[PDB]
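> The structure under discussion is supplied below as structure tokens; questions concerning it will follow.
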Amino acid sequence: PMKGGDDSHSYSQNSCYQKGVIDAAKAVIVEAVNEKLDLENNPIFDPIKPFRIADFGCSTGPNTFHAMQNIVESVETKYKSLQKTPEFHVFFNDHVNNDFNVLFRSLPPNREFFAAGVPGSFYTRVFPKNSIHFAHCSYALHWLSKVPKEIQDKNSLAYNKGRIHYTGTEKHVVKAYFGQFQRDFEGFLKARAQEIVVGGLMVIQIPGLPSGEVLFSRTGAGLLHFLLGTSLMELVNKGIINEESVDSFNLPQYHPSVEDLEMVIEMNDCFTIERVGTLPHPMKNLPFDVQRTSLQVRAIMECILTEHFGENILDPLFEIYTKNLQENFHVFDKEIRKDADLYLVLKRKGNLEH
Amino acid sequence: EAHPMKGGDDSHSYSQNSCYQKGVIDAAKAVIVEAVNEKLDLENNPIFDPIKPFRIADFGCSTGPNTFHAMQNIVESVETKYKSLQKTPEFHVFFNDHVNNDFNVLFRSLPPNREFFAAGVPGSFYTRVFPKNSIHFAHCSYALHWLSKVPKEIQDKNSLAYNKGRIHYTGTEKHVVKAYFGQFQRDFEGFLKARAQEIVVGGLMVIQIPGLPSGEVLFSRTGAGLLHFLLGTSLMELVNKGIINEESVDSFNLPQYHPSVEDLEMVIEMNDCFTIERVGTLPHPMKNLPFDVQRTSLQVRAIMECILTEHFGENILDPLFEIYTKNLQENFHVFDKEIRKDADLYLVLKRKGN
Ligand SMILES: Nc1ncnc2c1ncn2[C@@H]1O[C@H](CSCC[C@H](N)C(=O)O)[C@@H](O)[C@H]1O
Ligand SMILES: Nc1ncnc2c1ncn2[C@@H]1O[C@H](CSCC[C@H](N)C(=O)O)[C@@H](O)[C@H]1O
């Protein structure tokens, strides 16, 4: 998970990039509710029973509370156009060692929904069948369930020596990450298909590839990852860590294209794609912020870098990292495509529509 | 307001110092099974349709492991009765406690191989925490003796109820006892009112609560009563030693009432939403074991640390419990052979129709 607590070094504080992905997403949520949530004359959405919303990969706030409020307000508005007012039951899902204490203690005091936290991997079932009316998953599905094992094997064609992720040219490494993404995302869709009612909606926001692009190393995320790797190799060359510690390190992430997502969705065959698109990030016009970015990377990578290297490594690594961001300021400010956030609006198919 | 048990899973934590409360749940297993068999009207009942999940809620769950044992007992019993009917539903189990309960520790110790979906619900159970008409089986063990607040009249210097030089009641202080009883009637009624809205017609609620043993009027003749009495005298010993001032003890009181069966029935009749199907006293498994001074002292600290730290500094806990353990030693024979050990009361309630 992300860094816990509500420190200045936490994810409650250094998650503002994902907040703007939520803010321009509000229009995706509002539009999906108004155009595609079939409340009227539909007993699936009977307002005498609760309207159940789930956020998958909710972290610790505040972003999850803004997304949940958006869903609640849109859905409540559509129901009031039919002179109905349901109770809302909102579920916050994340890994078991997500900091749910911090989430619960941050729950908005004036909230008009019932709340629960749901611990467990969303690559598994975490809800009873046929119980979720609106599902939400923002900036979480690029995290794989594991590093694909063959890139950790020295004897494999896919061994990822000297790097910590993929850039898109290493054909064996990229194939391995994609195979892992297919298996993970398929398992996510399998579990969600069982939990989500017929006609229920699922909104997904995920770091991805802009369409047509082959090279992950030409998005922001790809260069940031490439530069985390070279920064670690700088620690190697100073001798502060050994080469083997980096050769054995890999990020468990895959950033899919639209095509990648559609292929898995269509093979799963349980959801119809109602809309797919890119999210124009609000901080698009702003000047590239070398330091703020360094601290957003650290807030994301702290747990996993600390698990593999010492937490000793964080301060000297990210002061090398900031130097490489500054040296690549031009690329990040001007030359990398400023639209790599994809979104999907899915609708659970009826049982006679498969 | 909210005084949860000591968090974490260290050797001073509630999770490692709650063996007496586990004994309560152990002896209650027989009560759960009899209530499911004789009073849970599954067969041909649309309310318990096994195509919908069977929802169980534990109110005052704390951090485990006691809550897991209780929940497993309800699932197994309800499972068995559904099987005898050729059905097999999914179970959705909700763990409710105060917002500042250590839900992280609860979630991290969830039994790995379990046959229910799990969710945590932060919030006071003197309020509504679930949608209406959604819970089929409620459970509440060793929580409902905690009031929502201290009765204001025992804090009033002007009142004959002013609880000077003490932190609870023994039963001889008729004004203090009346105040605590009045607060219990309001709180327990609010609890029942909220559960009545949440529990389905024919749903069961099983309550275990430390109480007044049958035919006993002096709370100080129970283990809990003497433990609180000695915690007050230990505090007054700290006053004598200059470690705390006298006013801080005068102004401190435990927000607890330990009702008799008649106290409980009177509130249940007044609320008029549940029938009492079963009621009695649980035989407690540790009844014949010799009093254990160090564990009892640790159990009390685990329960009281939060509320003691809020009123007195945290600097007061080690000195207070050094004196407390000493006072428990001096009173060994009173706990061992003189206190009434039959103070664990239970209720089986059923939610009434229309
Ligand atoms: N398999 C999985 N199951 C549950 N949560 C997961 C997960 N994989 C990643 N996550 C969670 O997804 C979160 C990514 S940060 C995203 C937080 C929030 N959705 C937002 O928009 O800001 C982390 O909390 C991480 O623990
Ligand atoms: N108003 C309230 N709302 C929710 N939980 C409460 C509460 N008042 C007390 N509690 C909780 O009830 C628990 C009592 S300790 C008992 C825990 C568990 N049922 C067991 O058998 O061991 C504590 O965790 C306390 O925080």
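For chain B, we keep the numbers from Swiss-Prot: what you see runs 18-371, in order.
Placement of Cβ uses the backbone N, Cα and C atoms for every residue, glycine included.
As listed in Swiss-Prot for this protein:
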type	residues	note
MUTAGEN	B:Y31 to F	Strongly reduced activity
BINDING	B:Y31, B:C78, B:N83, B:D114, B:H115, B:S141, B:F142	S-adenosyl-L-homocysteine binding site
MUTAGEN	B:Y37 to A	Abolished activity
BINDING	B:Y37, B:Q38, B:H162, B:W163, B:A241, B:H245, B:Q273, B:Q316	loganate binding site
MUTAGEN	B:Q38 to A	Strongly reduced activity
MUTAGEN	B:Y159 to A	Abolished activity
MUTAGEN	B:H162 to A	Abolished activity
MUTAGEN	B:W163 to F	Strongly reduced activity
BINDING	B:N180, B:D267, B:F269, B:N270	Mg(2+) binding site
MUTAGEN	B:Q316 to A	Reduced activity
> Roughly how wide, in whole Å, is the group B:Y31, B:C78, B:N83, B:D114, B:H115, B:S141, B:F142 that binds S-adenosyl-L-homocysteine, by largest Cα to Cα distance?
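Taking every pair of listed residues, the largest Cα separation comes to 20 Å.
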> Minimum Cβ neighbour count within 10 Å among the recorded positions B:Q38, B:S141, B:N270: which residue?
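Looking at the recorded positions B:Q38, B:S141, B:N270, the Cβ with the fewest others within 10 Å is that of B:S141.
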> Work through the binding-site residues one by one (B:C78, B:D114, B:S141, B:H245) and name whichever has its CA nearest to the CA of B:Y159 (mutagenesis position).
B:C78
> Around ligand 2, within a Cβ distance of under 6 Å, which of the recorded positions B:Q38, B:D114, B:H162 show up?
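Passing the 6 Å Cβ check against ligand 2: B:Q38, B:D114.
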> Have a look around B:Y31 (mutagenesis position) and count the other CB atoms within 10 A of its CB, chains all included.
25
> Measuring Cα to Cα, tell me the gap between B:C78 (S-adenosyl-L-homocysteine binding site) and B:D267 (Mg(2+) binding site) in whole angstrom.
31
> Near B:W163 (mutagenesis position) in space, meaning Cα within 10 angstroms, which of the binding-site residues do we find among B:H115, B:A241, B:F269?
none
> Please report the distance from the Cα of B:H245 (loganate binding site) to the Cα of B:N83 (S-adenosyl-L-homocysteine binding site), rounded to the nearest angstrom.
23
> B:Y31 (mutagenesis position) to B:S141 (S-adenosyl-L-homocysteine binding site): how many Å between their Cα atoms?
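Given the Cα positions, B:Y31 (mutagenesis position) is 19 Å from B:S141 (S-adenosyl-L-homocysteine binding site).
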> Work out how many Å separate B:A241 (loganate binding site) and B:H162 (mutagenesis position) at their Cα atoms, rounded off.
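Just about 11 Å between their Cα atoms.
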> Could you check which of the recorded positions (B:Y37, B:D267, B:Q273, B:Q316) sits closest to B:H115 (S-adenosyl-L-homocysteine binding site), going Cα to Cα?
B:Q273
> Tell me which of the binding-site residues B:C78, B:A241 sits in the most Cβ-dense spot, judged by other Cβ atoms within 10 Å.
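That would be B:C78, with the highest Cβ count within 10 Å.
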> Which are the residues of the chain, B:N180, B:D267, B:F269, B:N270 excluded, whose CB is within 8 A of where the CB atoms of the Mg(2+) site average out, their centroid?
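Other same-chain residues near the Mg(2+) site: B:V167, B:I171, B:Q172, B:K181, B:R183, B:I184, B:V266, B:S268.
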> Want to know which recorded positions, from B:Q38, B:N180, B:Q316, are within 10 Å of B:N83 (S-adenosyl-L-homocysteine binding site) at Cα; which are they?
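Those close enough are B:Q38.
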